[PDB]
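Q: A single structure is presented below for examination.
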Amino acid sequence: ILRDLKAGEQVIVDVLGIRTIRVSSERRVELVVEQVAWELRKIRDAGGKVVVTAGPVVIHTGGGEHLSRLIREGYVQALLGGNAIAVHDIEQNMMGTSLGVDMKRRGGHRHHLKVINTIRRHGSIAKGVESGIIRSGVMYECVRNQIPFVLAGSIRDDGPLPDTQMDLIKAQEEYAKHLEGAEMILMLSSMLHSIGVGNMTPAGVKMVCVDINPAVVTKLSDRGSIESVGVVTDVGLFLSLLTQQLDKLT
Amino acid sequence: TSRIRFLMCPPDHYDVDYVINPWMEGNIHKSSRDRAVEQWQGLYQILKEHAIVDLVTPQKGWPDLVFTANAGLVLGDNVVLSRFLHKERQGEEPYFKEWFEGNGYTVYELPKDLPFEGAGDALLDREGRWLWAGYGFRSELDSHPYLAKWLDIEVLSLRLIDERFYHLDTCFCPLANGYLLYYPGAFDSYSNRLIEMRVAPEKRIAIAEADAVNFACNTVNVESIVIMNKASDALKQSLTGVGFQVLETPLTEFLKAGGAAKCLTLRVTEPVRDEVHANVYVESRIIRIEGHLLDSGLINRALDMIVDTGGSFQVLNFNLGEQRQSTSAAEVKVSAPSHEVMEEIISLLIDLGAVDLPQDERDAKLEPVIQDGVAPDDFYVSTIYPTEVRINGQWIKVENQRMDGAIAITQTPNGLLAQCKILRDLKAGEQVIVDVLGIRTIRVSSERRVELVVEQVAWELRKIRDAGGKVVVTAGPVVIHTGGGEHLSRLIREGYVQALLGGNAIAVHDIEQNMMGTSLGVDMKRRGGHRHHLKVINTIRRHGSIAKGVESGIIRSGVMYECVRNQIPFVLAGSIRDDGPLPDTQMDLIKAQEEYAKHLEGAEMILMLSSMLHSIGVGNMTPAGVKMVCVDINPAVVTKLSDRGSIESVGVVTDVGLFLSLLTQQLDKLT
Amino acid sequence: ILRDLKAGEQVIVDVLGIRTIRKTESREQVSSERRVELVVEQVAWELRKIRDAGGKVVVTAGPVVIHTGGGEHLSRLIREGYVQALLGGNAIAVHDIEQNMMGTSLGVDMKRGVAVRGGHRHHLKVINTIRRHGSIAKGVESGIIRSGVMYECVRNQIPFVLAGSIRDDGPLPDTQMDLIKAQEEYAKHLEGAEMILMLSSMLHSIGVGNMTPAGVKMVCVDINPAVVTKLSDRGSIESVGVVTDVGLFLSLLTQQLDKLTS
Amino acid sequence: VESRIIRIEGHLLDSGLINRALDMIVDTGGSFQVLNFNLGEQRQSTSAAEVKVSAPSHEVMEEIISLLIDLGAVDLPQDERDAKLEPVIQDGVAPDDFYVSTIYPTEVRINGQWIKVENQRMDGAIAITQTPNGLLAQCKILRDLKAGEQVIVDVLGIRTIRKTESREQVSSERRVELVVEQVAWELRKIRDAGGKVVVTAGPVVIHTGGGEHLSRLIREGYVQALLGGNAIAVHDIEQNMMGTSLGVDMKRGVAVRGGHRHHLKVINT
């Protein structure tokens, strides 16, 4: 694996001399989008704090440009996620793919691993931005607008990126710290990061939980309706309707 | 007496100190004192150019005293003092009372713990003809009869349903010359119907959400002048177009507490008409419910049903019963804003076993069947539960109980017979129970994917329409339920659909959504009873066809409407589950299959909008070469129809309302 | 279509002298096991109690019963006196007869529990054969139908009603295509019912539900939790619903019924 | 058997607050008797009820009172007592019977005085300390507890301060069976040949009652290594020690609420 390579080893490049041997209604979504957009604009305007958690499905499904727009226009004060969402976002922006899938419509792991290796060689996402190889997207806007982010590691992480916190005691601490003072947590199909964040968050914080996995949603919409809202829908579609609605409010 | 007087109160002690509405949330001690004073001065000085303004003395610890609209409601020499729901504003009441007394008003006071929040929740018709009174968040429905009596005026009740628009004056603004500025989405379907019955279309200025969250309805109308926080260009054009002069003055510091220009003012010189007198549409009825009330949660379920349906309550007494296992009993006064809503409520409470007090028990009302297969207006709709009805002072058991029928009363050799019958089995001359008296019971696709298919399908639809080709649509009731009917009827109106194939249920729900704003009793504005549904079926059966319903003017919009108005052929194939059915529904399925087949001839595209079995049936009839577009969340009507190869059959697994929404949006982009 | 053929017409048989002319581009492309098991235990007990007391049990059933291998178990239930009436559509009868005559069932490999393509020939053959004999009952009498759900209904004189639908192939001559009469026939057989067993039959289950008063035990089995959640709105003392494989459900039910009367 | 009278106030009849309280009592293993009910005069007036709660043991009583505390159940003002405190003796370990915190704003009674708990979160312990700025009550996760800290145990002297609006609200059986037949055969073949079988497992194994069967597989030599997370180990141990599993009633195959106490107890132990 990349992180185990040692200075002085010879590595095969190019491709020569290699062979192998053998659920929510239309009304519902629209009502929640209406409410969440109003609240987001309201909180931003009052200088409050919104925390977003996001999983790779945000990128895969086609929602990354909507998220990076939220981050660029001041609606997001911290981003919590994992290794995979940062890799796929950087990948979509550097090569227009995510897991080798052209966003223009399976596919190889080459783009994915090239991204990981390139960011490891620079040493951080921010140095990738500074050197000019990351020019847009979710991680880009976090760096350019100095929005704090935390990437918590997982057992399945590829690489990982240098930025990824592989000491989970520390990761839980960093999450907790960024959650302080949050008025709203927007959880964009981030699964275990969503559960972890719910466990850390006291009552009184507005929780918005978006996912097609209709039970990260019901497990987080258990804190009562007045402060936790749930929608079961594609997160890219949700983000698309949300940014549209924010524009209507101007 | 042509001189207009307002009461205001300066922001000396104003801030957001607590949270009692959704606007205050996040805003504690976030008000700027300088900007608040400057904004308040802006409004105050504009108002003084057009009217008289008195001031209440400001008071430390009661910041929302600036919102004088809620002090009470004045009409002539009488005032009904506000009783606030939240303790944080209740401390204002003595200072408001003091001002009204000092100015010689006759002050009426509601019972303690009966909330009513003044002109902020009750807005006079600007010609003084009636009072519009809100309920749902702050003022109680049961305060409305007091307003009517004490201020001697007709009172119309409106139910608020959006917590951001928690006072009537946030979303509703009567104007000079009969105009009305308002936000329909703040009201339930019942209330929207009432507004539309009372105010002609030319006089209604319905605003968009963007204007509503700027508090554009929270407007002070002096004569031809309207003063408000901010108006869009569109809104300014509408208002100036009918002769108002619009004056804007920023009030964002007060929006932080959930109020604007109108909330900051109380008009104390209001038009008093000699011919105007007390009139109350609110009605009430006392019921008794008995059993293990606390344990079963039965009383909780009854009360929630009363409130969800649009009414109100007051528990008059609750008795525990004196041994640990014995049943409890509660007497509950139930209130409703109209007779129509009362009937819906009483129908639901009947199933739960609610009964009259002996002194109030009455015989069932009866009306004659005059046409076979048609019930008289306001027939009671049966449930699955065992039921008794009171005829000539005697309770008799209903036979052949079944939901969604009418109860027919007939005379026989051995006495009165009460029989549950489906509408189509009613015979001329039978008597049917109407109203609600004398009735009781006895116990998957990604974002990219959807967008790509929408793009392709929109292009193809516009292309086919423009070349004069033929598009057939099949549609199931989920199109209506999910919220997609207006999108479908638009496709039909603008020439994209040459025939519509469906079943009984989609026609019933579409007509229902358009006549009463519900679908299976669900308000589209956000379970529910079968009354609306059965009333639709019965009404169309009485006219004899959907087209005669259109012609007579009772169907005025929607999917079936546009089919009739644009002479688009439709076929409704029957099913084993059909209610009624509608007259138009083909219950001979050999014939229905033939009529489907005939309408499918020459089709270049079939758009199947989650129509399930009608989709399968249509696929079986259709040769290769016809473009098939299959939309459904049931991800295997989709895979079973997308089996004819990708070049001619396209499938998406998604909400059909969302799909239709994106489709009509995309069609507009192509212009 | 078959029902439109007229005596005297010449019809292509066999497979000679037929070709396609497709253009180039065309030819070239929720309930856990523990839950289900406790529900089955409660239903099996209610079911034996009702049969011994001589009560009436009505079953509605759709094709997924055959596809999941539930057919043998439903057959057994009918054979041993638990089913007094059977309500369904065209499709369950054709699939049951196909599975029993040909060992196949349009769209599903029953034996391997997976979808398959093709199979229309066996399906249409069955429909044509029953139309030739003129009824399911004559198909049993002539000995061409020898086993299965429809067979047991005929042999034990259990009444059945097949309500037509807009998607019906054929239909069978038994299938009632006049839906006013179909609703009347359903309502008649529902009279006196103490339990209704709804075995993933979607539209028929809702129709039956509409027609059924309180005081009737409703058991609703379907892999789609959307129809189960609909039909289960009568409170947990009247209705029960499980979201599961109906063949699984029927298998356990018959196992559980054996434990009771032995 | 233990008994305790509690008081509940609010819009009891229409919020169903009273009804949710009674349900929890009986579902957790207790019983109740409503001793009295004072009905509010209007719809918005508050109502009050006094309820005698019984439990078969102290343990079950604590479970009930923990649930009722969140609904805003309080003591009659003369039955108020100070929260019991026990010291932490081992870093990152709470004393036995530590109270388990919730998401809700919470006060605790220390020498006759009600004190607001800071840094509130669920599944923590509440540590009490005297500081140069007064009494401090702090919600702390278990691993952050330090030897010497005083921690609330039992269920006395604790109340919630929730505001009014808050307290008041694919594979068919045949397929699976043929797959199992193929896997069982491959599995026996590999074990007899001395090969290596690795299992990964998540909590849903315990919830669905698979735990006894996985146990059996390991016991009889089919499993050479087990890979999983924190959660499967805690749920397995909880099910076997306590007969429960956070979030699921294994026996009845349905979701349940509550259960955090048993879960946190296992982790702490």
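Residue numbering for chain B follows Swiss-Prot; the residues present correspond to positions 2-444, 464-546, 551-695, in that order.
Using N, Cα and C of the backbone, Cβ positions are placed for all residues, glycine too.
Okay, so Swiss-Prot annotates it like this:
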- B:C264: active site, nucleophile (ACT_SITE)
- B:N22, B:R90, B:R139, B:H168, B:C264: L-ornithine binding site (BINDING)
- B:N22, B:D65, B:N71, B:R90, B:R139, B:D170, B:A258: L-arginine binding site (BINDING)
- B:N524, B:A525, B:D603, B:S635, B:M636, B:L637, B:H638, B:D656, B:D679, B:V680: NAD(+) binding site (BINDING)
- B:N22 to A: Loss of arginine dihydrolase activity (MUTAGEN)
- B:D65 to A: Shows residual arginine dihydrolase activity (MUTAGEN)
- B:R90 to A: Loss of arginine dihydrolase activity (MUTAGEN)
- B:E118 to A: Loss of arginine dihydrolase activity (MUTAGEN)
- B:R139 to A: Shows residual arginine dihydrolase activity (MUTAGEN)
- B:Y167 to F: Retains 9% of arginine dihydrolase activity (MUTAGEN)
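Can you tell me where each of these features sits in this structure?
A: Note on B:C264 (active site, nucleophile): other Cβ atoms within 10 Å of its Cβ, all shown chains, come to 26.
Under the DSSP three-state reduction, B:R90 (mutagenesis position) is assigned to helix. For B:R90 (mutagenesis position), the same-chain residues 6+ apart in sequence whose C-beta sits under 8 angstroms from its C-beta are B:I21, B:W63, B:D65, B:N71.
In the three-state DSSP reading, B:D603 (NAD(+) binding site) counts as coil. For B:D603 (NAD(+) binding site), the same-chain residues 6+ apart in sequence whose C-beta sits under 8 angstroms from its C-beta are B:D405, B:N524, B:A525, B:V528, B:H557, B:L558, B:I561.
The number of other Cβ atoms within 10 Å of the Cβ belonging to B:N22 (mutagenesis position), over all protein chains shown, comes to 19.
Within 10 Å of the C-beta atom of B:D65 (mutagenesis position) sit 28 other C-beta atoms, taking all shown protein chains into account.
Reduced to three states, the DSSP call for B:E118 (mutagenesis position) is coil. The Cβ of B:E118 (mutagenesis position) has 29 neighbouring Cβ atoms from other residues within 10 Å, across all protein chains displayed.
Spatially close to B:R139 (mutagenesis position) yet at least six residues away along the chain are B:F85, B:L86, B:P116, B:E118, B:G121, B:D122, B:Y167, B:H168, judged by Cβ distances under 8 angstroms.
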Q: What subset of the recorded positions B:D170, B:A258, B:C264, B:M636, B:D679 lies within 10 angstroms of B:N22 (mutagenesis position), using C-alpha positions?
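A: Among B:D170, B:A258, B:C264, B:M636, B:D679, the ones whose Cα sits within 10 Å of that of B:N22 (mutagenesis position) are B:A258.
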Q: Which number gives the other C-beta atoms within 10 angstroms of the C-beta of B:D170 (L-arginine binding site), all protein chains shown included?
A: 30
Q: Determine, for the L-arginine site, the additional residues of the same chain whose CB lies within 8 Å of the mean position of the CB atoms of B:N22, B:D65, B:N71, B:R90, B:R139, B:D170, B:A258; present them in sequence order.
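A: Neighbours found: B:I21, B:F68, B:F85, B:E118, B:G121, B:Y167, B:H168, B:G259, B:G260, B:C264.
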Q: How many whole Å apart are the CA atoms of B:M636 (NAD(+) binding site) and B:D170 (L-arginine binding site)?
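A: Cα-Cα, rounded: 46 Å.
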Q: Would you mind reading off the Cα separation of B:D679 (NAD(+) binding site) from B:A258 (L-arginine binding site), to the nearest angstrom?
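A: The separation of the Cα atoms works out to 38 Å.
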Q: Any idea what DSSP makes of B:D679 (NAD(+) binding site), helix, strand or coil?
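A: B:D679 (NAD(+) binding site) sits in coil per DSSP, no helix or strand.
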Q: Do the binding-site residues B:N71, B:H168, B:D170, B:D679 include any whose Cβ comes within less than 8 Å of a Cβ in chain A, and which?
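A: In terms of proximity to chain A, the binding-site residues that count are B:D679, given in sequence order.
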Q: Among the recorded positions B:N22, B:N71, B:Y167, B:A258, B:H638, state which ones have a Cβ less than 8 Å from a Cβ of chain C, giving them in sequence order; state 'none' otherwise.
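A: Near chain C, the qualifying recorded positions are B:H638.
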Q: Please classify the secondary structure at B:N524 (NAD(+) binding site) using three-state DSSP.
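A: The three-state answer is helix.
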Q: Rank the binding-site residues B:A258, B:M636 by the number of other Cβ atoms within 10 Å of each Cβ, and give the residue at the low end.
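A: Candidates: the binding-site residues B:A258, B:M636. Fewest Cβ atoms within 10 Å: B:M636.
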Q: Looking at the binding-site residues listed here (B:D170, B:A258, B:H638), whose Cα lies nearest to that of B:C264 (active site, nucleophile)?
A: B:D170
Q: Between B:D170 (L-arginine binding site) and B:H638 (NAD(+) binding site), find the distance joining the two CA atoms and give it rounded to the nearest Å.
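A: Here the two Cα atoms lie 48 Å apart.
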Q: With H, G and I counted as helix, E and B as strand and the rest as coil, say where DSSP puts B:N71 (L-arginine binding site).
A: helix
